[PDB]
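Have a look at the structure below before the remarks.
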Amino acid sequence: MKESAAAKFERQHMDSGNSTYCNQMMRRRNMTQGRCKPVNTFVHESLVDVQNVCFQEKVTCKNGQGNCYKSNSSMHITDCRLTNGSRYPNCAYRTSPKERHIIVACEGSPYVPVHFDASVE
């Protein structure tokens, strides 16, 4: 692959360094390329903490596959949600910071996060 699954996950979902946050980040992370990705979550924890979720609580994924893991700890995340029926090329998002357990799908060797599945209160 030209972009590994792990690299794709970092691009789509990690932002440990940090109203218009989602508008900027969805665009800069290539999630408004010809289509506005409707929902996307960014995680503000270290990549090592997120990678370690792959050894936490096994749970079923939203698509029904079994390789999803729910974090034992709550994490600082931001949800970006497409708003006002906006369409490419004018994607507008709402920014929602919160603290939730995250659920990720993991794959490979080493076994690392490849998809952000959901968050749980």
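What you see of chain A is 28-45, 51-153, where the numbers are those given in Swiss-Prot.
Method on record in the header is X-ray crystallography, 1.6 Å.
Every residue, even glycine, has its Cβ placed from backbone N, Cα and C.
Taken from Swiss-Prot, the feature active site, proton acceptor covers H40. Among the features that Swiss-Prot reports, active site, proton donor is placed at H147. Residues or ranges marked as substrate binding site by Swiss-Prot on the basis of similarity to another entry: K35, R38, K69, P70, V71, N72, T73, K94, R113. Quoting Swiss-Prot on the mutagenesis of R67 to D: Substantially decreases binding affinity for RNH1 but maintains high conformational stability; when associated with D-95, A-116, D-117 and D-119. Here the residue is the original one, but Swiss-Prot notes a mutagenesis experiment at this spot, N95 to D: Substantially decreases binding affinity for RNH1 but maintains high conformational stability; when associated with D-67, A-116, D-117 and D-119. For the mutagenesis experiment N116 to A, the note given by Swiss-Prot reads: Substantially decreases binding affinity for RNH1 but maintains high conformational stability; when associated with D-67, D-95, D-117 and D-119. Among the sequence features in Swiss-Prot, the mutagenesis site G117 to D is noted as follows: Substantially decreases binding affinity for RNH1 but maintains high conformational stability; when associated with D-67, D-95, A-116 and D-119. What Swiss-Prot notes for the published mutagenesis of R119 to D is this: Substantially decreases binding affinity for RNH1 but maintains high conformational stability; when associated with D-67, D-95, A-116 and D-117.
The local packing around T73 (substrate binding site), expressed as other Cβ atoms within 10 Å of its Cβ over all shown chains, amounts to 20. Taking the Cβ of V71 (substrate binding site) as centre and 10 Å as the limit, one finds 9 other Cβ atoms among all the protein chains shown. In sequence order, the recorded positions near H40 (active site, proton acceptor) (Cα within 10 Å of its Cα) are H147, drawn from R67, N116, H147. Cα-Cα distances to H147 (active site, proton donor) place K35 within 10 Å, out of the recorded positions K35, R67, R113. Where 5 residues go unmodelled, between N45 and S51, the Cα positions on each side are 13 angstrom apart.
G117 (mutagenesis position) sits 19 Å from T73 (substrate binding site), counting Cα to Cα.
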